Amino acid sequence: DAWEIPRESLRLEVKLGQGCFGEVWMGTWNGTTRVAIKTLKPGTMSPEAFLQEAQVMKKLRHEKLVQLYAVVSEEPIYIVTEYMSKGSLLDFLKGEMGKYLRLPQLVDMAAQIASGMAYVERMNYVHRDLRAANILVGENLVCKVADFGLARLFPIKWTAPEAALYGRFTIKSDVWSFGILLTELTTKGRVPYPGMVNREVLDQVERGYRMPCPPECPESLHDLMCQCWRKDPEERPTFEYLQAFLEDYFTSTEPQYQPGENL
Ligand SMILES: CC(C)n1nc(-c2ccc(NC(=O)Nc3cccc(C(F)(F)F)c3)cc2)c2c(N)ncnc21
C-alpha cells in the first residue's frame, strides 16, 4: 500500500525503549520529519502478529491517538509513528515534571485522553489496555492514546471485573480502566490498589471494594471515578460524557477550586 516506505529514508538516532519483541527509536524520516520508529526482532516474535498493530492504526485517525506515518512490512519490519517528545504519561507523572502538575493540568490531560477514547467509542473499537503507561505526552502537555496492538473491532488492576473473569471486553471495560487512569493522574502515577497483590484485587473488587478518594482530590472527581467502576458495565458513563464533564470541570463542577500543596 501507500504506507510502505524505503529503508534509506529512515535514520534511527537514539533508542528510547528496548522490549523483548523489539525496540523503539527516536529518528528522522526523509531527512526532515522527526519520528518514532518501532523495530521487530525477527525470530523472537513473528510478522503479521507484529504488523496487525499497524493494520488497525490505518483506519483510526484522531488528533488524540498516536498517528501512524509509515511502515516497512518486509522483515526487518519497521513501524513509523508521530513522535511524542515527553515519553509515557506514567514516566511523566513520576519524573521531574510530576511535582509541578496540579489538578487543572491533570484534568485537562484526562479530557484529552477521554476525547481520544470518545473517537474509539464512535468507531466501535475496544482498546483493552488503557492505562498511563499507554498514553504518550508531547509538547505543551498534549496527551495521546497508544498501545502495542490489542485494538479489536497481567494488568488486573486496570481491568474491569467482567473482562478479567469472563473475557467480556467492551468500550465499557475501557471506561473502567479510565477510572483507574484517573487515580494514576491524581497520585502522580502511583500503582493503584497500593499494597495489594492481584489475587487480593480480584476478591476485593468483586466484594465491592473501590479505592478511596486520593488526598487533595475533590470528591466530585472521585465520584466520577466510582461511576466508571460500577459493577454493571451498562451503568458506567460513556467517553462522550466523561469528555464533556472533564472539559467543563472547573466552571460547572468545582468553580471554587483553590490550588493546594500537590493538587
Ligand atoms: C515511550 C517510547 C518507547 N515511545 N513509544 C512510542 C510508541 C507509541 C505508539 C506505538 N504504538 C501504537 O500506538 N500502537 C497502536 C496500535 C493499535 C492501535 C493504536 C491506537 F490507534 F489506538 F492508537 C496504537 C508504539 C511506540 C513512542 C512514540 N510514538 N513517540 C515517542 N516515544 C515513544
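In chain A, numbers come from Swiss-Prot; the residues present are 258-410, 424-533, in order.
Every residue, even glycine, has its Cβ placed from backbone N, Cα and C.
Long-range Cβ neighbours of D386 (active site, proton acceptor) (same chain, at least 6 residues apart, Cβ-Cβ under 8 Å): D404, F405, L407, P425, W428, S447. Residues or ranges marked as active site, proton acceptor by Swiss-Prot on the basis of sequence analysis: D386.
For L273, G274, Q275, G276, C277, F278, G279, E280, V281, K295, the entry in Swiss-Prot reads ATP binding site. In sequence order, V281, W282, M283, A293, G344 are the residues of the chain that are 6 or more apart from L273 (ATP binding site) and have a CB within less than 8 Å of its CB.
Within 10 Å of the Cβ of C498 (mutagenesis position) there are 20 other Cβ atoms, across all protein chains. Look at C498 (mutagenesis position): DSSP puts it in a helix. For the mutagenesis result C498 to A, the note given in Swiss-Prot is Significant reduction in S-nitrosylation.
Under the heading of mutagenesis, Swiss-Prot lists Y527 to F and annotates it as follows: Constitutively active. With a cut-off of 8 Å between CB atoms and residues at least 6 apart in sequence, the same chain places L360, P361, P488, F520 near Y527 (mutagenesis position), listed in sequence order. The DSSP secondary structure for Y527 (mutagenesis position) is coil.
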(request) Would you mind reading off the Cα separation of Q275 (ATP binding site) from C498 (mutagenesis position), to the nearest angstrom? (result) 33
(request) With 13 residues left unmodelled between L410 and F424, could you check how far apart their Cα atoms sit, in whole angstrom? (result) 22
(message) An 8 Å radius from the center of the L273, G274, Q275, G276, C277, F278, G279, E280, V281, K295 Cβ atoms defines the neighbourhood of the ATP site; name the other residues of that chain inside it, in order.
(response) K272, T296
